[PDB]
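*Asks:* What follows is a structure written as structure tokens; I'll ask about it next.
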Amino acid sequence: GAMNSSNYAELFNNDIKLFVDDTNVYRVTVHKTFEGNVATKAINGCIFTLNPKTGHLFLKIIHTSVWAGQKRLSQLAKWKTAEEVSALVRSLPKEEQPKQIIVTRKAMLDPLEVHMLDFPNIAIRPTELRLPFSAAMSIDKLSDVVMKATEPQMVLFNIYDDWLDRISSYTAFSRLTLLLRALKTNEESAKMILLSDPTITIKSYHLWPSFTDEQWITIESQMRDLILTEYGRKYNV
Amino acid sequence: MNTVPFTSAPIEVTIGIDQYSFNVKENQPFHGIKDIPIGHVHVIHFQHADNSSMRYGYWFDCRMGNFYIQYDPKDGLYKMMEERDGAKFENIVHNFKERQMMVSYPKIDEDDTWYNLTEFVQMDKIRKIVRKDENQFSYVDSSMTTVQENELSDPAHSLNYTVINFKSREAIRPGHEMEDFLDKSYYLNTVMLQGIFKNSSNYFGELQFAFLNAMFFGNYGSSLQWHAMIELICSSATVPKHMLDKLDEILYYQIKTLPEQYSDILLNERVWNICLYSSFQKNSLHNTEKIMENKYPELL
Ligand SMILES: Cn1cnnc1SCC(=O)c1ccccc1
């Protein structure tokens, strides 16, 4: 059934599972036409498919050419997402295929279920969590590879960098969601926190800066402050 | 005109014959139903006064044999049986008519209701849904489950309706996932009509039979089947024009006949609102939409 606060530790057991987030698949800019009508221009997008235990992120880049000549793009985007996830599963060795796929939006349930009819033993689940994976495109290296793509492409990133060397996957996921929640609520402030000190760099093969254990505690505290703040600045409290 | 005689009526019971019904008191001198129109299937059904639980009954066609009813005190129900001795049967019926111990099938001359509800229903197809090959008639009751219900338990007592499942490999062509899920024409026309039912008359017959079992017995799996068969047509962009016109007539007479007080349980809000207002066929069911809006505007 649905994934919520009650069954949160299930994410970090040893049954392979993937989160799928489709919030960045179909992306547009809205603009005026010479005649003063409104029109959209699509920009490149991405499927965010993440193993929360290992950090393995399968970033399928959605090139704008996939929308050419197509109608009802927001509806198509859900089916294209389900087609690509199904293709990813079929491409993995049997022992790497997930036992569950958790979609972050309920509108993905029927498209993915239909595309995965061949896999009756893979459970397709919703979640009640309000996960901040839409903020993936606030991660500079992920945004860069999506915007530079000139054709459909799958790119692999470990979204935890090397954190699992020092912390558990429960703790790594909690850090990831905190960082992403911060970037979603106030991207400029969040990015200031992360890069303020020029002596802490991002390794070439990493997404996030090389913080010590102590510096991560400082960082995590600054992100919590931000989220509470914006929550005041928003609601006036 | 044909007759279904009763040996006796030892327990107080409400008896239905098609869309009609009458009460019989315990040990009342009742010996059956006469003047039953030839040319149609019929259903004779029962609800005991002491246990309104289990409505049950028998689908039959008088052209296929001489049938009568006899209460069984061991199994506690009214049973249909066939009499093979034609002369014994005629002599029994003539005696009961002479003594005027039979109710008359009370059809108004103007009235095409039963025809309109059973237009495509055939006994031979009923007997494939309800499997009991030693009898020419078919028993159905409130509790019988469908094959599809059993997949999600006694198979001999099941309703073997055609399984319809919109998220099944049968319904979805590899590579047409979105196309086939959002427009079920492939599933309707190739898989079900051309492949399984062979023609639309058999499809409509099963749809009509499912509705009648839902209405007369409160059979829940039959109601599921009726709505699934409606939804499969309404969710198809490409349907022959003659089928849409006929479906509109079929549903009109079903909605017209439904007891006003049973609409809450026998009509599925989602299917009907989808079919009349969202589906490809939202503009194709004029008679059905008009009676639904005037008789059950709450549902919508
Ligand atoms: C091994 N590899 C290959 N590409 N990046 C990496 S680093 C993280 C990792 O192992 C991984 C594997 C599969 C998918 C995502 C991530």
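Think of each number as a place in line: the chain as shown, counted from 1.
Heads up, the Cβ atoms here are built off N, Cα and C, so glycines get one too.
For reference, Swiss-Prot lists these features for the protein:
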- A:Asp21 to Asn (Swiss-Prot position 1853): Reduced growth at 30 degrees Celsius. Strongly reduced growth at 16 degrees Celsius (MUTAGEN)
- A:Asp22 to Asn (Swiss-Prot position 1854): Reduced growth at 30 degrees Celsius. Strongly reduced growth at 16 degrees Celsius (MUTAGEN)
- A:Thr23 to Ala (Swiss-Prot position 1855): Reduced growth at 30 degrees Celsius. Strongly reduced growth at 16 degrees Celsius (MUTAGEN)
- A:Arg105 to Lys (Swiss-Prot position 1937): Severely impaired growth. Reduced growth at 30 degrees Celsius. Strongly reduced growth at 16 degrees Celsius (MUTAGEN)
*Asks:* My understanding is the cutoff is Cβ-Cβ under 8 Å with a sequence separation of 6 or more in the same chain; which residues meet that for A:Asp21 (mutagenesis position)?
*Replies:* A:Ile47, A:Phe48, A:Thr49, A:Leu50, A:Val103, A:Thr104, A:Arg105, A:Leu131, A:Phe133, A:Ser134, A:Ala136
*Asks:* Can you give me the same-chain residues 6 or more apart in sequence from A:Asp22 (mutagenesis position) with a CB-CB distance under 8 Å?
*Replies:* A:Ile47, A:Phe48, A:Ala77, A:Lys78, A:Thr81, A:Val103, A:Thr104, A:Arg105, A:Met108
*Asks:* Please work out which residue of A:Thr23, A:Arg105 has the most C-beta neighbours within 10 angstroms of its C-beta, and give that one of the mutagenesis positions.
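*Replies:* Of the mutagenesis positions A:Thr23, A:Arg105, the most buried by Cβ count within 10 Å is A:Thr23.
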*Asks:* Can you check what DSSP calls A:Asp21 (mutagenesis position), collapsed to helix, strand or coil?
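*Replies:* Reduced to three states, the DSSP call for A:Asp21 (mutagenesis position) is strand.
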